[PDB]
Amino acid sequence: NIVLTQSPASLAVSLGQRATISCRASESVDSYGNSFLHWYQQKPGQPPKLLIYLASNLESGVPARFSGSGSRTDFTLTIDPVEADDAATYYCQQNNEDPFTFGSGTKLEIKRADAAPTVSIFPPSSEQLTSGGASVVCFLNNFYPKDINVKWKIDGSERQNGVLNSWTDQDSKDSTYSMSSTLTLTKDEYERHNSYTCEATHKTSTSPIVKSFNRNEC
Amino acid sequence: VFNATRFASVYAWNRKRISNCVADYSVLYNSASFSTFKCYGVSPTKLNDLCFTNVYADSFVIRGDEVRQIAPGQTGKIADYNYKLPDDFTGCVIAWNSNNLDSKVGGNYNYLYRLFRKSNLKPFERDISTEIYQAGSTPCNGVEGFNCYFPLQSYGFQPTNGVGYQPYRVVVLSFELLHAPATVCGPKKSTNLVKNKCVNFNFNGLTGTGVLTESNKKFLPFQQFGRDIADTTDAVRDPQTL
Amino acid sequence: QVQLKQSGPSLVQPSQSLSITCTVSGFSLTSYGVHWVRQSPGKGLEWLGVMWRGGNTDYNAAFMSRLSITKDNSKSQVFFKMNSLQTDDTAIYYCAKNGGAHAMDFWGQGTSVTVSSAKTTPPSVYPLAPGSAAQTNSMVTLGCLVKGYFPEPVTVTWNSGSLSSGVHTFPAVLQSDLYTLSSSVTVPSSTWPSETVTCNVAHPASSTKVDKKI
Amino acid sequence: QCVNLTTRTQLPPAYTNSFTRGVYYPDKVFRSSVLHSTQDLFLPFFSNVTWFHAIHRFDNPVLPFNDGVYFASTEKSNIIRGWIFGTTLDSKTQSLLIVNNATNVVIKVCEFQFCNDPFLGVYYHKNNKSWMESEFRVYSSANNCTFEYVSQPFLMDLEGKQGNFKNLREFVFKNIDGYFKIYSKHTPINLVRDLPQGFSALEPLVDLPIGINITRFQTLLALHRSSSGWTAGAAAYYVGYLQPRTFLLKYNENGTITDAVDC
């Protein structure tokens, strides 16, 4: 068996620094003149792309900042300089013994500039209530880092059943994180109280993120 | 060859045989249409006064990161497996970023290169073998897969890639000296002709000092110089003007 | 130059078989092989199989007897025959060009193959606009609630792609045999309620494009 | 590879004696009214030399090329089309190919696979002629070329004729450290016998810096037929072996060699 114990599991490196990604392998070696493997880069908004073939020659398409070396069993990828385009999941594929499986996958995150989220609430319309559903939507997008905690709290008491969110990873195009918060309720639960609040807590935002709204605001 | 329409690959370079001619190399050095100009063993200004037996302009393209491999005393994939130069390479290598010429929409993948070979090549040894060999003891029987690589891979000459990946029309001018007579030489620059005055003359065949003046002596079509009754040079035909 | 986009399959049921058509273009299929993988089902990027340079095939140790690959040089497409599909086989599949040393240089766009016995359910779009008494701070935000649809994914845009600055496409949440997709855009007050804003959707599988006015 | 013409009539080898032929300008120096002494490859005077014919007696044997050989191509219908020079005379090593295709004297150096009796062919010498060349039996194959040269354009008369010799085209072929120099001299003649007893200084034609070993040589000849049943016209050539003996060169005021003396 070939247990590609690729490490680390993930990384959060700042700009201008050096990141290191290791890769272990079992077999085989001495194919023609080397026993190196291939490295890849899976961006959140683009499929993987070959970085270095045989771990000693750079591949086109990707920037030329990638390099490294390795032993017969251990391999290492040297990412230098860490920039805003290196936000991706790296892999390590076997090439000389079936199956050509990849490593565990090392997710490299870039510590970009912080940003606070937007606030915009969209309660369900009268047609949506007539259909049966009642889903209040509160968009908290264009923020950074991903350390954000959205938690709905109706005026009656703390809500813990209908809380739901849709967290978007850092896209290749949009360098900031995005999250669409939702609150699943029934027609009676929505009409239980008049005023509700989209309460949340972001790492950068010291003050609590709150915005009240009524039922007739539609 | 430097401004040719299309170049060959790195392992199947187009060896242009150059012989029995001259060329002013200072024009190419000051052409302002190149990216790299590195002559090993002799400067471009020194080789203008030197002759060579055979000159082979090896035409091919490689990436920006691979330009250092094409030089004496350098190893690498292309320097060992695709195109091996001698350790005493006395020629000259010139290159030009052809990202606006060779690259196209989607990338020019016609230039191929081998990732390995059964054995390292010799100096100026070309190989065009496209056979897929086996790495391990399990015979693959032709096609690749399960520990039998395919050495030929295409270059990623894209128009939007980094400078390390862009194409460079490397033209390795292989200057060598063999047992045959010298055929190639540099620009035979001369000076103005002076007549009816005491001036020191220096022709290709003979030299001396005297007054060059016209006379009724008629040299044969092949006779370039002339001697008096005492077997001493007393007349000379100018090589430029008859 | 190299294009390996997948298409054909729309929705498959468990314990069935269907082939994913990876259209080969930009290189000779006889001179280079075609790989086949899926997008990280649990553990890291799972490799499924590869077509050799016009010969036999290799497959994953787990998917050796489950999955199969077959090339069609007449159509310039490679078929990835699947068998014994389960609910855990739902993931985005990709194909790639075989490099020199069995590498994967160029990769395709892929397609999301969902394994479920349920049938296609159309969406129930609800346009999200602010009320007359709704609060605002020097801006007007809109949205579209594409709730109650199956299978994923569905691409949402604004006014046929006119608005691109504040658009944010979120991932769909897995409901009970359904999906709930959401999108939003930040625009100035001049575009709403004065002007008309239309939120369009696009289902890549069924090619359904029904516009909905805000 | 081993193509030998079968129309050759069995006859013994003819020989003659050179009176004063085989002298040329050894340098490019103009001299007036002197007797310059020199030592280079010239034909010794009163030396026995061969006599080879090319007619419907068609001679093309494999002869030795140690240092150099002097030729006197006596032609009437221009049968001599060139010469062959090489060590093995096959595709094993480089061989100098000198040939005239009636328009240009082509000079190449490749691994030419020469036959035992190569020739060129002119079809329909009787009627509907057009004097066009079709058969080219100079060599079987060619690989690994090292030198290529094509002379100026000319127009040779391929009209097959019989009778006396009209043109005297003297040449010299030698190889000194790769410098394969070729001299030439064209003059008319009315010859019906062996080598003429005369004197004529040959001028340099070309200089081929080839750089190969040459030990044997042959001669290319044209044929006619209306490829073993072919026949030749009216021509002949001689072979005089050069030696580095002492020779004097009497230069006139015009700069030409008017007479020579073999010590």
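Chain B is numbered as in Swiss-Prot; shown residues: 341-582, in order.
Per deposition record, electron microscopy, 13.5 Å.
Backbone N, Cα and C define each Cβ position, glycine as well.
Cβ neighbours of B:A475 (mutagenesis position) (same chain, under 8 Å, six or more residues apart in sequence): B:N487, B:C488, B:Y489. As a published mutagenesis entry, B:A475 to V appears in Swiss-Prot alongside the note: Increased resistance to neutralizing antibodies.
According to Swiss-Prot, the mutagenesis experiment B:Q493 to Y carries this note: Reduced host ACE2-binding affinity in vitro. The number of other Cβ atoms within 10 Å of the Cβ belonging to B:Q493 (mutagenesis position), over all protein chains shown, comes to 21.
Annotation of the natural variant B:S373 to P in Swiss-Prot: In strain: Omicron/BA.1, Omicron/BA.2, Omicron/BA.2.12.1, Omicron/BA.2.75, Omicron/BA.4, Omicron/BA.5, Omicron/BQ.1.1, Omicron/XBB.1.5, Omicron/EG.5.1. Non-local neighbourhood of B:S373 (variant position): B:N343, B:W436, each in the same chain, at least six residues away, with C-beta under 8 Å from its C-beta.
When secondary structure is read from DSSP and collapsed to three states, B:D405 (variant position) falls in the helix class. Using a 10 Å radius centred on the Cβ of B:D405 (variant position) and all shown protein chains, the other Cβ atoms total 17. What Swiss-Prot notes for the natural variant B:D405 to N is this: In strain: Omicron/BA.2, Omicron/BA.2.12.1, Omicron/BA.2.75, Omicron/BA.4, Omicron/BA.5, Omicron/BQ.1.1, Omicron/XBB.1.5, Omicron/EG.5.1; complete loss of interaction with host integrins.
Quoted from Swiss-Prot, the note on natural variant B:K417 to N is: In strain: Beta/B.1.351, Omicron/BA.1, Omicron/BA.2, Omicron/BA.2.12.1, Omicron/BA.2.75, Omicron/BA.4, Omicron/BA.5, Omicron/BQ.1.1, Omicron/XBB.1.5, Omicron/EG.5.1; May enhance affinity to human ACE2 receptor. Under the three-state DSSP scheme, B:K417 (variant position) falls in the helix class. Using a 10 Å Cβ-Cβ cutoff, B:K417 (variant position) registers 20 neighbours.
According to Swiss-Prot, the natural variant B:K444 to T carries the following note: In strain: Omicron/BQ.1.1. B:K444 (variant position) carries neither a helix nor a strand DSSP state and counts as coil. Neighbour count (other Cβ atoms within 10 Å of the Cβ, all protein chains): 13 for B:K444 (variant position).
A 10 Å cutoff on Cβ-Cβ distances gives B:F456 (variant position) a total of 19 other Cβ atoms nearby, all chains included. Natural variation at this site is recorded by Swiss-Prot as B:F456 to L, annotated: In strain: Omicron/EG.5.1.
Record note (Swiss-Prot) on the natural variant B:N460 to K: In strain: Omicron/BA.2.75, Omicron/BQ.1.1, Omicron/XBB.1.5, Omicron/EG.5.1. Within the same chain, residues at least six positions away from B:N460 (variant position) with a Cβ under 8 Å of its Cβ are B:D420, B:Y421, B:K424. Reduced to three states, the DSSP call for B:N460 (variant position) is coil.
Recorded in Swiss-Prot as a natural variant, B:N501 to Y carries the remark: In strain: Alpha/B.1.1.7, Beta/B.1.351, Gamma/P.1, Theta/P.3, Mu/B.1.621, 19B/501Y, Omicron/BA.1, Omicron/BA.2, Omicron/BA.2.12.1, Omicron/BA.2.75, Omicron/BA.4, Omicron/BA.5, Omicron/BQ.1.1, Omicron/XBB.1.5, Omicron/EG.5.1; May enhance affinity to human ACE2 receptor. The local packing around B:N501 (variant position), expressed as other Cβ atoms within 10 Å of its Cβ over all shown chains, amounts to 21.
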Just checking the variant positions B:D405, B:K417, B:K444, B:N501: which sit within 10 A of B:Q493 (mutagenesis position), CA to CA? none
Close to B:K417 (variant position), taking Cα pairs within 10 Å and only the variant positions B:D405, B:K444, B:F456, B:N501, are B:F456
Work out the three-state DSSP category of B:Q493 (mutagenesis position). strand
When the recorded positions B:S373, B:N460, B:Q493 are screened for a C-beta under 8 angstroms from chain C, what remains is B:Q493
Those variant positions out of B:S373, B:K417, B:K444, B:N460 that pass a Cβ cut-off of under 8 Å to chain A are B:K417
Return the member of B:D405, B:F456, B:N501 nearest to B:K444 (variant position) in space, with distance defined Cα to Cα and candidates limited to these variant positions. B:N501
Could you state the whole-number distance in Å separating the C-alpha atoms of B:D405 (variant position) and B:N501 (variant position)? 12
Rounded to a whole angstrom, what is the C-alpha distance between B:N501 (variant position) and B:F456 (variant position)? 25
